[PDB]
Amino acid sequence: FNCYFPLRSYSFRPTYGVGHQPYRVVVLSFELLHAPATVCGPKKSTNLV
Amino acid sequence: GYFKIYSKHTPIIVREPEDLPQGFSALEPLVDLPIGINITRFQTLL
């Protein structure tokens with residue numbers, strides 16, 4: 001008592017409503033540095049006429 | 001920024017000491033590493 005340690009826990013049970021049923025969140029943070037670009041979007045191609 | 005390596009393997013027949021061969025061989029590029037790191041000193045590994 002009187003030492004409320006900062007780690008707590010969740011109590012997910014499979015009959016909760018929205019807002020309390022757990023969600024899986026991931027963030028894809030992009031950055032532009034002085035290094036050459038290594039990750040980039042896809043570049044689709046066409047046929048060879 | 002880019003780091004390039006040129007190389008060519010040649011079968012020398014000339015003896016080993018002080019004989020850099022008197023010929024011509026054009027070194028071909030192998031890879032092009034897209035690093036962003038400055039380089040001032042280097043050392044070989046054996």
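Note that the numbers count up from 1, one per residue, in the order the chain is shown.
For this deposited structure, the header notes the method as electron microscopy, 2.8 Å.
Yeah, the Cβs are placed from backbone N, Cα and C, and that goes for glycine too.
One entry in Swiss-Prot concerns the natural variant B:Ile12 to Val (Swiss-Prot position 210). Its note says: In strain: Omicron/BA.2.75. In Swiss-Prot, the entry for natural variant B:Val14 to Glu (Swiss-Prot position 213) states: In strain: Omicron/XBB.1.5, Omicron/EG.5.1. The structure shown retains the original residue. Quoting Swiss-Prot on the natural variant B:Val14 to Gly (Swiss-Prot position 213): In strain: Omicron/BA.2, Omicron/BA.2.12.1, Omicron/BA.2.75, Omicron/BA.4, Omicron/BA.5, Omicron/BQ.1.1. For the natural variant B:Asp19 to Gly (Swiss-Prot position 215), Swiss-Prot gives this note: In strain: Beta/B.1.351. The structure shown keeps the original residue. According to Swiss-Prot, the natural variant B:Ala26 to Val (Swiss-Prot position 222) carries the annotation: In strain: 20A.EU1. One entry in Swiss-Prot concerns the mutagenesis experiment B:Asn38 to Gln (Swiss-Prot position 234). Its note says: Increased resistance to neutralizing antibodies.
Projection of Swiss-Prot feature records onto the structure.
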residue : record               : Cβ contacts under 8 Å, 6 or more apart
B:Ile12 : variant position     : B:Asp19, B:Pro21
B:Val14 : variant position     : B:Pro21
B:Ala26 : variant position     : B:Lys8
B:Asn38 : mutagenesis position : none
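Every protein chain considered, the tally of other Cβ atoms within 10 Å of the Cβ of B:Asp19 (variant position) stands at 9.
Reduced to three states, the DSSP call for B:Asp19 (variant position) is coil.
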